[PDB]
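**Q** Have a look at this one before I ask anything.
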Number of protein chains: 2
Amino acid sequence: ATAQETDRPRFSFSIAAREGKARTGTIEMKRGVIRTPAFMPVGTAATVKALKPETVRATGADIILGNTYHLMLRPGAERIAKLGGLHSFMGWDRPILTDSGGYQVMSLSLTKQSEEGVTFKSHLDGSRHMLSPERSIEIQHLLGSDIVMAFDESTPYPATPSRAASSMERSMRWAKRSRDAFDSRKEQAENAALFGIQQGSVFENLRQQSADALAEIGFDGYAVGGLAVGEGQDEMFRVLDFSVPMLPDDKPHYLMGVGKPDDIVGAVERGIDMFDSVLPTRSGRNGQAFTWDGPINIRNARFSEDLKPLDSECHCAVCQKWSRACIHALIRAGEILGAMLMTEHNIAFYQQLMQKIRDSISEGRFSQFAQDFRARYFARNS
Amino acid sequence: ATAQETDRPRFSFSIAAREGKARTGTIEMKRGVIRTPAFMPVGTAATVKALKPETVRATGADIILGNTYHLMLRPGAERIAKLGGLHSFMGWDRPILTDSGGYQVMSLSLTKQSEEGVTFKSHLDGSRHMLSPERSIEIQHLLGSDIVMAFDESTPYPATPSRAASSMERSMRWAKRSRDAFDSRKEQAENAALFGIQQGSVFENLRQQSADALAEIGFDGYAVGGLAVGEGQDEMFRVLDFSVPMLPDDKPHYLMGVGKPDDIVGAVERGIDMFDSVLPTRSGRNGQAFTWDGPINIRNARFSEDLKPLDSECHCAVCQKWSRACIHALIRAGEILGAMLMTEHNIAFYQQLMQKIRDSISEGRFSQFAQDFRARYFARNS
Ligand SMILES: [Zn+2]
Ligand SMILES: [Zn+2]
């Protein structure tokens, strides 16, 4: 029997190779295989400005992220389910990870907050919505996503040691509630996976408390929450240094909302397996391209006659055809094609970064790759 | 009082300067002034592939052409009138010339033909339509066009001396009928103009017979028909040599469906004041650009790194920004913007040709311009 004819497991994480704290391997799921370390582009509605799903796939993405908060405001979770689920809605038939909605409640919406959950006003039309461990898992079930995030409590940066601890403890009680809600639905529990989220801010003892609590409940994967919220890379790396080793070794480790290319490399050096970020898309819409020599602003006059591709080594479809000069022309003209090409290149560049990370770990030369990568990225000889 | 506040005449042709048989001047109409010699781009439906009317105007066009045959098949003349007329339909508030429909009947449609008129089947849906001097003028009235073409009979190329003569005589009887139908409608006769069409193929005596007949009826302008239908430039110029002097000197002379840039220059040398052609649009959609060094095929590999504009001297909006290299990229990608840019440039190049013709006649150096133009256009040092 071929691989195509073979039964696919619900969730199987295998580690193929290690170098220090870094790992490379695969997550097998029913909708496909995810190569790790993995970068997940953030999915959106299919507007004139969004890439086609076949384009996103061709950049190398194995899985994309859906924002539960935005999908529950428009067109709503029940509507997405009636349309066949999020995979049908987005035209993406591979795995999808959904966040819980809890972060955007804090950052974008808030009527009531308690141990029960939260009620909040749409930032769009003032309507009231409710989220809780139970409602968040139910909505992610309606979306049909493959990896479900537990609902937790975010504490804004920077947080009092007092605020850090009470928020982490509530998040751990909410993590058990998320577990039980997920397990209550046979359709979800047999076909999807559930990740828990470690909290504790910068405090090693709180982080250990959270890790032990999550490990006692048991999850398919573990995210490190509370980072990439304003703390700077130095602090972020310091927290990762002691937080990641606390999580179960044989499950994936997910750093949510990270990030810049150098953030990703250093986080993999510290044991992270999964990443998401809007940065390649946001940068692409704003005329900024990622390259191995650092970011470039394509509107700069120096690019108007530059016949080289955006990046000298990138093998994305954009760089195999389009010059800096012509992408500069399109962006300066306000032509949507310009932003589309930048965005495709940026997402593909992120995937090629992940592939170089995976390859170098497999070959036992990742520590040297990370050194070579930083020297060149920060030299900015673009 | 300013020019903007002053009464505009129905149709006033003034000749400002002459060099040999060539003339430059103006046609004043109620919807604006037409600089002559004039090139009229052919207008179409507002599809994703059509230029915006403000873009067509900005290329220098003072008047555009509407194809009566196509407009009467879709959406139909009565529909265009209900929508406010052709100017409202097309978003073009300056003068419009409509042809009679008779040429496309021959070339595209034919159920019945007699001295009465013709009945024919749509090449689209088989429906039956009728045209005659009277019906053609009525339809052009429904369209609201500013310059109306008499309905004549085309004889396909090459035509027997027998066919040439009977067709010209019928066309002259149909020219009187067109005159009387036009004059029957106060709204049309007070606000629009009517052109007659000389026929006679290559036979000088037939052409003189036609000219005398048209001059006896009396028209606001006179077209030279029966050319640009396969005869080649040598023959075309030979016929123009004796045909144009037969027409009234103090009225505009219109060569329908011409043509290539060198055709236009030589026809102005022979006394033609007005031109139309689909060539700038057809070429633009097919990846061909007109330049002072001859046409170029932008898909050619030699243009992939050429940072020069399409033409070295053209001051159209495309050439003030876009390189050959980037228009090559767009065309090779099948991006509609590529064809749009080529088409805008081609129409603007035609207008800049007409402006150089007008300027050189005014300065008494048109004969030298025509010599300089041919030497460079045919050398093809692009
Ligand atoms: Zn690229
Ligand atoms: Zn141009």
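Following Swiss-Prot, chain A shows residues 4-112, 114-386, kept in their order.
Header says: X-ray crystallography, 1.7 Å.
Every residue, even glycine, has its Cβ placed from backbone N, Cα and C.
Below are the features listed in Swiss-Prot for this protein:
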- A:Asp102, A:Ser103, A:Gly104, A:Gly105, A:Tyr106, A:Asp156, A:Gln203, A:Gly230: substrate binding site (BINDING)
- A:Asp102: active site, proton acceptor (ACT_SITE)
- A:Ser103 to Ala: Strongly reduces activity (MUTAGEN)
- A:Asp156 to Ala: Abolishes catalytic activity (MUTAGEN)
- A:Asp280 to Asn: Abolishes catalytic activity (MUTAGEN)
- A:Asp280: active site, nucleophile (ACT_SITE)
- A:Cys318, A:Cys320, A:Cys323, A:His349: Zn(2+) binding site (BINDING)
**Q** State the count of C-beta atoms found within 10 angstroms of the C-beta of A:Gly230 (substrate binding site), not counting that atom itself.
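**A** Around the Cβ of A:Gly230 (substrate binding site), 29 other Cβ atoms lie within 10 Å.
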**Q** Taking ligand 1 as the reference, state which of the binding-site residues A:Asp102, A:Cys318, A:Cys323 have a Cβ closer than 6 Å to one of its atoms.
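**A** Within range of ligand 1: A:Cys318, A:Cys323.
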**Q** Between A:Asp102 (substrate binding site) and A:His349 (Zn(2+) binding site), what is the CA-CA distance rounded to a whole number of Å?
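**A** Roughly 25 Å, rounded to the nearest whole number.
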**Q** Quick one: which residues besides A:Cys318, A:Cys320, A:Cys323, A:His349 have a Cβ within 8 Å of the Zn(2+) site's Cβ centroid, in sequence order?
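**A** Leaving out the recorded residues gives A:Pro313, A:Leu314, A:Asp315, A:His319, A:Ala321, A:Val322, A:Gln324, A:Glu348, A:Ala352, A:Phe353, A:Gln356.
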**Q** Just to verify: the residue among A:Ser103, A:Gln203 with the fewest other Cβ atoms within 10 Å, which of the recorded positions is it?
**A** A:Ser103
**Q** Take the C-alpha atoms of A:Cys323 (Zn(2+) binding site) and A:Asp280 (mutagenesis position) and report the distance between them in angstrom, rounded.
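**A** Just about 23 Å between their Cα atoms.
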**Q** Taking just the CA atoms, what is the gap between A:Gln203 (substrate binding site) and A:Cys320 (Zn(2+) binding site) in Å?
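**A** That comes out at 37 Å between the alpha carbons.
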**Q** Where does A:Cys320 (Zn(2+) binding site) sit in the DSSP three-state scheme?
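**A** In three-state terms, A:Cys320 (Zn(2+) binding site) counts as coil.
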**Q** How many whole Å apart are the CA atoms of A:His349 (Zn(2+) binding site) and A:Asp280 (mutagenesis position)?
**A** 16
**Q** Just counting, how many other CB atoms are there within 10 A of the CB of A:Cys320 (Zn(2+) binding site)?
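**A** Looking across every protein chain shown, the total is 23.
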**Q** For the recorded positions A:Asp102, A:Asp280, which Cβ has the most other Cβ atoms within 10 Å, all shown protein chains included?
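**A** Selected residue: A:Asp102.
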**Q** Which residues in the same chain, at least 6 apart in sequence, have a Cβ under 8 Å from the Cβ of A:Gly104 (substrate binding site)?
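**A** Sequence-distant Cβ neighbours: A:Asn70, A:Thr71, A:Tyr72, A:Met75, A:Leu135, A:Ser140, A:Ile143, A:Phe155.
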**Q** Secondary structure at A:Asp280 (mutagenesis position) (DSSP, helix/strand/coil)?
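**A** SS state of A:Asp280 (mutagenesis position) = strand.
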**Q** Round to a whole number and give the Cα-to-Cα distance in Å for the pair A:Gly230 (substrate binding site) and A:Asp280 (mutagenesis position).
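**A** Cα-Cα distance, A:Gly230 (substrate binding site) to A:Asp280 (mutagenesis position): 14 Å.
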**Q** If you draw a 10 Å sphere on the Cβ of A:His349 (Zn(2+) binding site), how many other Cβ atoms land inside?
**A** 26
